[PDB]
Amino acid sequence: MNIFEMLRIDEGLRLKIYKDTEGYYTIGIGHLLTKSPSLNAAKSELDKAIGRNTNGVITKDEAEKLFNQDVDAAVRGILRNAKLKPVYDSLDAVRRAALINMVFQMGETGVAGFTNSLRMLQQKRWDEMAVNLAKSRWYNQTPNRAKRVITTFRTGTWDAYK
Ligand SMILES: [Cl-]
Ligand SMILES: [Cl-]
């Protein structure tokens, strides 16, 4: 089990443009296209991302390429964030995977804002952190996934995913 296998479970793989739970245009492995309501704005973004005229449809390879770029960017955004870097640096390899997951899903900024949980994470207070992450719009909108991520932080193991 690794971050790729982990995010692939959580986001799935879709080869045709679609809406996410939030209503946004997305494709592949959780790759957001646009927060805009126009399927055209979305086809536009897709082709620019892919580098070709897709007509809203990509190959698996193509989807995997975006994903690779997205995970890479998540890791880099963590390592560059003043709030994030230090949390990450303090954690074990499983728990790091969990941080990357949230970052992938919600952006540096989003996570960078969970002030209290970040501190508990840092203080290695596993249980309270888990309670705190749960009082969030994030958990309420996508509780199964959130539970998985939260368990991963709590336990420090891949159980939720096995
Ligand atoms: Cl892109
Ligand atoms: Cl869910």
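Every residue gets a Cβ built from N, Cα and C, even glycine.
DSSP gives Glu11 (mutagenesis position) a helix state. Record note (Swiss-Prot) on the mutagenesis of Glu11 to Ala, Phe, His, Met or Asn: Complete loss of enzymatic activity.
The active site, proton donor/acceptor annotation in Swiss-Prot covers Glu11 (among others). Taking a C-beta cut-off of under 8 Å and a sequence gap of six or more, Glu11 (mutagenesis position) has these contacts in its own chain: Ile29, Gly30.
Under the heading of mutagenesis, Swiss-Prot lists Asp20 to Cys and annotates it as follows: Nearly no effet on specific enzymatic activity. With a cut-off of 8 Å between CB atoms and residues at least 6 apart in sequence, the same chain places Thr26, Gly30, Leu32 near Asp20 (mutagenesis position), listed in sequence order.
A coil conformation is recorded for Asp20 (mutagenesis position) in the three-state DSSP classification, outside any helix or strand. Looking at Swiss-Prot, the entry for mutagenesis of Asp20 to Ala, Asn, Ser or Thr says: Complete loss of enzymatic activity.
Here Swiss-Prot flags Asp20 (among others) as active site, proton donor/acceptor.
In Swiss-Prot, a published mutagenesis experiment is listed as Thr26 to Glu, annotated Complete loss of activity at neutral pH; covalently bound substrate.
Cβ neighbours within 10 Å of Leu32 (substrate binding site), excluding its own Cβ and spanning all shown chains: 17. Sequence annotations record features per position, and here Swiss-Prot assigns substrate binding site to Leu32, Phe104, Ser117, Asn132.
According to Swiss-Prot, the mutagenesis experiment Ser117 to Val carries this note: 50-fold decrease in enzymatic activity. Listed in sequence order, the residues of the same chain lying 6 or more apart from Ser117 (mutagenesis position) and placing their CB within less than 8 Å of its CB are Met129, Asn132, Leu133. According to its DSSP assignment, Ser117 (mutagenesis position) is helical.
Looking at Swiss-Prot, the entry for mutagenesis of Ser117 to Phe says: 10-fold decrease in enzymatic activity.
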Under 8 Å by Cβ from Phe104 (substrate binding site), same chain, sequence gap 6 or more: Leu7, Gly30, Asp70, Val71, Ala74
